[PDB]
Amino acid sequence: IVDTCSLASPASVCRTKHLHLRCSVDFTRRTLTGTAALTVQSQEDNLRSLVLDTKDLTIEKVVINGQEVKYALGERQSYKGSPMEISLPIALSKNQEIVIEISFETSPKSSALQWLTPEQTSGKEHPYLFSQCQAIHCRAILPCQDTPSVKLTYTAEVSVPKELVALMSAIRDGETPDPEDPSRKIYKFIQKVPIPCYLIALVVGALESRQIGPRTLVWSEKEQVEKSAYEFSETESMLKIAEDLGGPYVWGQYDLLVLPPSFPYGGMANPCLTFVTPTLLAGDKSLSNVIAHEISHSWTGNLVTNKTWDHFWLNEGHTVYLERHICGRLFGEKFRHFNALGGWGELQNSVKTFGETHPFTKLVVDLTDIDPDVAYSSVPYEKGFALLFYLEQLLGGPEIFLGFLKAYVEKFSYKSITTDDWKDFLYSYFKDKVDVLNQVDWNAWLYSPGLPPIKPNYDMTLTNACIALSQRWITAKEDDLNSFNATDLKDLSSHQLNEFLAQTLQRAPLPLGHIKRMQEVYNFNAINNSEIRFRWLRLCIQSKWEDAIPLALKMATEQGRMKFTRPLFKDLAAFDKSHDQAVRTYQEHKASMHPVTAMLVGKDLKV
Ligand SMILES: CCCCC/C=C\C\C=C/C=C/C=C/[C@@H]1O[C@H]1CCCC(=O)O
Ligand SMILES: [Yb+3]
Ligand SMILES: [Yb+3]
Ligand SMILES: [Zn+2]
């Protein structure tokens, strides 16, 4: 199998075993400058050259054995960047190693990085930098085999201005005054667990920390530290549960970093330092499933890794499956089923958005000539979860299936695998139930578009109240509007309010008078919970309420989580009254946006 997203030599030719990164962060030039020393191991005889991935990097020189060697940058291939061929001065035989030290500088427009001016931060006095390498942006930081089929260890030394803090996806190895420049500090990092390069991460800013667990500090700007320490207090209890499900946590520390609002994702499971959106700071811990998700990647994704992005569902399906077991052990099995059924609803939404014949609704996808950022959706998460939940029910329940999950993690730890590796092992583990497994419509589940061929069984206990109320609103006539009342919500959790809105939004538009009555009785405008507010504002805009336009524009621009920003801009563009202001607002903000978000919103808006 080929990694169609990488231009570098494949793992069948050579493999990077280690990276030693020494670099310096320059906020005036918006550059990372330094050297990347790659220890590469040949997999064949007579290896005299190799190719690495790069994207908008300037190469100063390549040094092998103290001497500068020949190298060439090829033509750029759009989102994949430019291949970099390096001439080896010695021909390598099988399993021989060499160290290649590349001197590089990043472009200020690096798609892996967002550079924030002080005005874009909470404190307003210091700038800020953060990276996002998944899926294929590590090449926009440093030259590498930018494929998850290769795993390497790394150590890093990072020079920054002394009033700023640097963190990486690794164990902190101390800080010292920069010897060459007195005003800069050097932060050291060591990652002894082999990782794919998409898990390399860097942040630099005016960061403070608070300890919330024996192996967990929360990091953020001072303005958010207190709120963050409260919101994520459950982290250690989730880690303990995750260890019961997946086996030992091998990474040492589990720190959390709360990023600026422009962070594009809800979470990123960078090893030793999960990144999360500040839109999780709801004030009541109600969005902690995101933490459970990122914790679970410490097994499914970071330890057992998809060999190419075509098999991304392995990473996300299993992680959602573990996530929902963590929340089930914390809050009960009825809650696990509630979240599982909500996930099916999100799968319905994604299939409707793409269309039921669209190739991105397949579980195993073909990313040939497809930018992974453009294909990204909830399909791998929720179709993958649905497959595992269906299998759980088919094979005798959660205790039995969790036994498989732990064996799977143990079998493929530190490796990169394909859907066939997973399925072959499922059949090996469940030897005594092969007849049961052969009842699965594997072709449909793995390779057909649209909704899965069978829907799992879901407990309805907590969902029933959401259905009742959404149906009341969907079918309401004029003589029902006065009977709605704030008491309709008295026995609904925030999770049930969110699912009520999700169910109602599936049937939007509602009549405008109905939405106005909904605000009158429920005061959803006052809710700051980002998930609820998102769905509420989508419902209002899709239902043509002009008063919601400024609220939706504000939410779309004051944070940058793509889950929220992209649909809010798309809804505003589809509403005739807000279309021009949506486009103008995007044009005015795009220079200050995260580069990937700016690209995707521009595509969405057809600018
Ligand atoms: C669907 C085919 C595309 C293959 C992967 C392509 C792009 C993915 C790029 C970055 C992914 C970062 C994922 C971090 C943790 O699972 C994410 C939870 C946050 C998700 C959200 O707010 O929707
Ligand atoms: Yb320069
Ligand atoms: Yb096979
Ligand atoms: Zn994930």
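Note that chain A is numbered according to Swiss-Prot, with residues 4-610 shown in order.
This deposition comes from X-ray crystallography, 1.5 Å.
The backbone N, Cα and C atoms fix where each Cβ goes, and this holds for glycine too.
Where Swiss-Prot documents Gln135 to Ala or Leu as a mutagenesis experiment, the accompanying text is: Srongly increased epoxide hydrolase activity. The 10 Å shell around the Cβ of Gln135 (mutagenesis position) contains 24 further Cβ atoms across the protein chains shown.
Cβ neighbour count for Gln137 (mutagenesis position) (all protein chains, 10 Å cutoff from its Cβ): 26. In the three-state DSSP scheme, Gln137 (mutagenesis position) falls into the coil class. Recorded in Swiss-Prot as a mutagenesis result, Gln137 to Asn carries the remark: Aminopeptidase activity almost absent, but keeps LTA4 activity.
Cβ neighbours of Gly269 (mutagenesis position) (same chain, under 8 Å, six or more residues apart in sequence): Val279, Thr280, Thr282, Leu283, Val293, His296, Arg564, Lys566. Record note (Swiss-Prot), mutagenesis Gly269 to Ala: No loss of activity. The unchanged residue is displayed.
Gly270 (mutagenesis position) falls within a strand segment according to DSSP. Cβ neighbour count for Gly270 (mutagenesis position) (all protein chains, 10 Å cutoff from its Cβ): 21. Per Swiss-Prot, mutagenesis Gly270 to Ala is noted as: No loss of activity.
All chains included, 28 other C-beta atoms sit within 10 angstroms of the C-beta of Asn273 (mutagenesis position). Quoted from Swiss-Prot, the note attached to the mutagenesis of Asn273 to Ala states: No loss of epoxide hydrolase activity and aminopeptidase activity.
Among the sequence features in Swiss-Prot, the mutagenesis site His296 to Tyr is noted as follows: Complete loss of LTA4 hydrolase and peptidase enzyme activities. For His296 (mutagenesis position), the count of additional Cβ atoms within 10 Å of its Cβ stands at 24 [all protein chains shown].
Residues or ranges marked as Zn(2+) binding site in Swiss-Prot: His296, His300, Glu319.
Counting every protein chain shown, the number of other Cβ atoms lying within 10 Å of the Cβ of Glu297 (mutagenesis position) is 26. As a published mutagenesis entry, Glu297 to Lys appears in Swiss-Prot alongside the note: Loss of epoxide hydrolase and aminopeptidase activities.
In Swiss-Prot, the entry for mutagenesis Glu297 to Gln states: Loss of aminopeptidase activity, but keeps LTA4 hydrolase activity. The structure shown retains the original residue. A helical conformation is recorded for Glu297 (mutagenesis position) in the three-state DSSP classification.
Listed in Swiss-Prot is the mutagenesis experiment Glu297 to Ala, annotated as follows: Loss of epoxide hydrolase and aminopeptidase activities.
According to Swiss-Prot, the feature active site, proton acceptor maps to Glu297.
One mutagenesis experiment named in Swiss-Prot is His300 to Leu, and its note says Complete loss of LTA4 hydrolase and peptidase enzyme activities. Take the CB of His300 (mutagenesis position) and look out to 10 A: across all protein chains shown you find 25 other CB atoms.
While the structure shown retains the original residue, Swiss-Prot records the mutagenesis experiment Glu319 to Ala with this note: Complete loss of LTA4 hydrolase and peptidase enzyme activities. Spatially close to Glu319 (mutagenesis position) yet at least six residues away along the chain are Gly304, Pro383, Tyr384, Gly387, judged by Cβ distances under 8 angstroms. Under the three-state DSSP scheme, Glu319 (mutagenesis position) falls in the helix class.
For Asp376 to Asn, Swiss-Prot lists a mutagenesis experiment annotated as follows: Abolishes aminopeptidase activity. Decreased epoxide hydrolase activity. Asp376 (mutagenesis position): 19 other CB atoms within 10 A of its CB, across all protein chains.
Over all protein chains present, the Cβ of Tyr384 (active site, proton donor) has 22 other Cβ atoms lying within 10 Å. Annotation source Swiss-Prot lists active site, proton donor at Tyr384.
Near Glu297 (mutagenesis position), with the C-alpha within 10 Å of its C-alpha, lie none of the mutagenesis positions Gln135, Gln137, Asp376. In terms of Cα distance, the mutagenesis positions that sit within 10 Å of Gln137 (mutagenesis position) are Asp376, chosen from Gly270, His300, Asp376. The two recorded residues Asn273 (mutagenesis position) and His300 (mutagenesis position) have their Cα atoms spaced 9 Å from each other.
Classification of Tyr384 (active site, proton donor) by DSSP places it within a helix. Ligand 1 lies under 6 Å from the Cβ of the following mutagenesis positions, listed in sequence order from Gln135, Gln137, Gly269, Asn273, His300: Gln137, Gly269.
If you take the Cα of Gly270 (mutagenesis position) and the Cα of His300 (mutagenesis position), they are about 11 angstrom apart, rounded to a whole number. You'll find the Cα of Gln135 (mutagenesis position) roughly 16 Å from the Cα of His300 (mutagenesis position). Taking the mean position of the Cβ atoms of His296, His300, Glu319 as the Zn(2+) site, the remaining residues of that chain whose Cβ falls within 8 Å of it are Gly270, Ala272, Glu297, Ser299, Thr303, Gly304, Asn318, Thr322, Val323, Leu325, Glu326, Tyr384.
According to DSSP, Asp376 (mutagenesis position) is assigned to a helical segment.
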